[PDB]
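Enquirer: Starting off with a structure, shown below.
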Amino acid sequence: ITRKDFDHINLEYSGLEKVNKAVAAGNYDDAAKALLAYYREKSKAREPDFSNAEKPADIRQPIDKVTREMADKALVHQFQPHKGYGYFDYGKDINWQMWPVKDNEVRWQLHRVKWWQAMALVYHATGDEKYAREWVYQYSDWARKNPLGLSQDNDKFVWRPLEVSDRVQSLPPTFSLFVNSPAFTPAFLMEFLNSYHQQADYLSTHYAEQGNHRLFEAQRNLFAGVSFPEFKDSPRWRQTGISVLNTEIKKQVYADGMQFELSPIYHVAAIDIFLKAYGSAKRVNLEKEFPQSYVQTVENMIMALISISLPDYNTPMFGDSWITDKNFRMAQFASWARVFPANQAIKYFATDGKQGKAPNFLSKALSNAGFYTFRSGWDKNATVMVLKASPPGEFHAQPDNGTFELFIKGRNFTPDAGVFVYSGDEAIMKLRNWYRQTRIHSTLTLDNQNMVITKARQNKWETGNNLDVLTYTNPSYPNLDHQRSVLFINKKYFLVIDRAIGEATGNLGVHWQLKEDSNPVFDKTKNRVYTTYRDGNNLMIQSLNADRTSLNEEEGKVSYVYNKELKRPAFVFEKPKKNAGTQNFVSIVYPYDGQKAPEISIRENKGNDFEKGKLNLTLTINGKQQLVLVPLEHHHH
Ligand SMILES: [Ca+2]
Ligand SMILES: [Ca+2]
């Protein structure tokens, strides 16, 4: 209504031509209507962006029963602020300070005003003005009753940056859905714009300098500037959001695209934070403000996920990670496909292979995180191994370097034991720590003890049609390095070479685990274990050591989801390390069809020298010889 109400708006912004000329002429009412008309036209030019929320509210999913309930209860001022509680009545005159229960979160979360998006959604679906009338009334009510500075009680609960950020993110798509209502007056527009501006600018001067709040607070501040770029401050809001996101992406994700905590499931969650900020900006052609390196890195994060994805769409259960829902994952890829629409691999993953193209690579190293995928292809019956030989992680990572999941013709033969449980009671902690033991993973131990760190150095990585080769060294114990080489041969089978290097003496164990239903045979005469699946899709793991080596079965368990566990087969090839001399293991991991395990022997040829990394072996497999001639190390003049 007044001149002051246009102070935060950039009147020379493209579209506001009539608003500026009207404010210049003192015709403020016409200026507001001209602004409303601009905003109405703008709202019709695009869908409302709901994508940024943790659960994106779909505009076209038929109005859920829970969503319609929330919008109808809001008409009588019954609100469900908090998901862990039911509805409360806040009165015909809304008491925003009410204490329905003695719990701070119920007050904080009330001011996330979740039900406004429900009212907007139901209004869009029905076209029923009662929802729009009530919302315009409720925002005005909220604004006039909860101004910044009202009291230190109310500021604490209404103007905490977290809630403020939640509102700057939720309000734009709500606005978009209500702005075309005749209940949305030109005066309410100005009350809303000036209230929204106060909140976004407050956020820009209050976002956290560090911690688990920093990311979404700055991200949401960028969204404010993306959603209402007409404010004078908007460019600055976008810049500060972007620089924080950018600083953090460079800190939290490696050059290979993998997120620093080394858990596939937390890697996936991280994609969404960094990707949605870019995607929301791109929808309105403001994405050029992101540096190229940011955009490249986000795409690399998706490509990294694709590389470690098994044919069932699950990722290996390394550290704190678990099995997940294929349909939901496909919807995630579909959301990502909209942002990177030229990428045929993302489209392929979005549509279960029906559209797009298989990724332009097979076996692949993520060399900073130390995730190595050996794969025959991307089809449903591919042989895929993902192996972890990583740098140090934190809470969500385990002492498991060397371990791997091997997926063959629809079956995961060697699922990681998993997490089982979060941190909690001392009794619950002993269980968590059982699952963090090295000895229950597919790698080498000394006296069955946990390795002291995961700090792999890659010695060699080479891909090829007929042969992929990995060699890395982990300092598993202070007096003992573990060097492991993995050879993927003829896209069919694996040779695993383990070397225990250093002064340490004791019992060396190379451990292996199998799927709960594999009912394996343990053959101590030939030091081989094989599964007995009736469908004939089977696996043999055999020690090819020339020196004395024992085979013993061990306690094994696998947890696919929290609080659920299954007994499963486990075993170890063992031999003593009597002195400071290096000890070598040669193991074959050999998939086969049928009920008859292959007969495999080995001959070390002249020129074979594990110390030099010169592998020169002849494997005889069911009577037929084949040469394995491979250098295990590189840069060794
Ligand atoms: Ca905060
Ligand atoms: Ca594990």
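Think of each number as a place in line: the chain as shown, counted from 1.
Heads up, header says this was done by X-ray crystallography, 2.2 Å.
Each residue, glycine too, has its Cβ placed from N, Cα and C.
Residues or ranges marked as active site, proton acceptor in Swiss-Prot (evidence: sequence analysis): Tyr266. Under mutagenesis, Swiss-Prot gives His267 to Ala (Swiss-Prot position 295) with this note: Impaired catalytic activity. One mutagenesis experiment catalogued in Swiss-Prot, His482 to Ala (Swiss-Prot position 510), is accompanied by this note: Impaired catalytic activity.
Context for these features, please: burial, neighbours, distances.
Expert: Within the same chain, residues at least six positions away from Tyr266 (active site, proton acceptor) with a Cβ under 8 Å of its Cβ are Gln259, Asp320, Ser321, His396.
Of all Cβ atoms in the shown protein chains, 24 besides its own fall within 10 Å of the Cβ of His267 (mutagenesis position).
Non-local contacts of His482 (mutagenesis position) by the CB criterion (under 8 A, 6+ apart in sequence, same chain) comprise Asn401, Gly402, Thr443, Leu444, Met451, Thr473, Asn474, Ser476, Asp498, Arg499, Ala500, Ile501.
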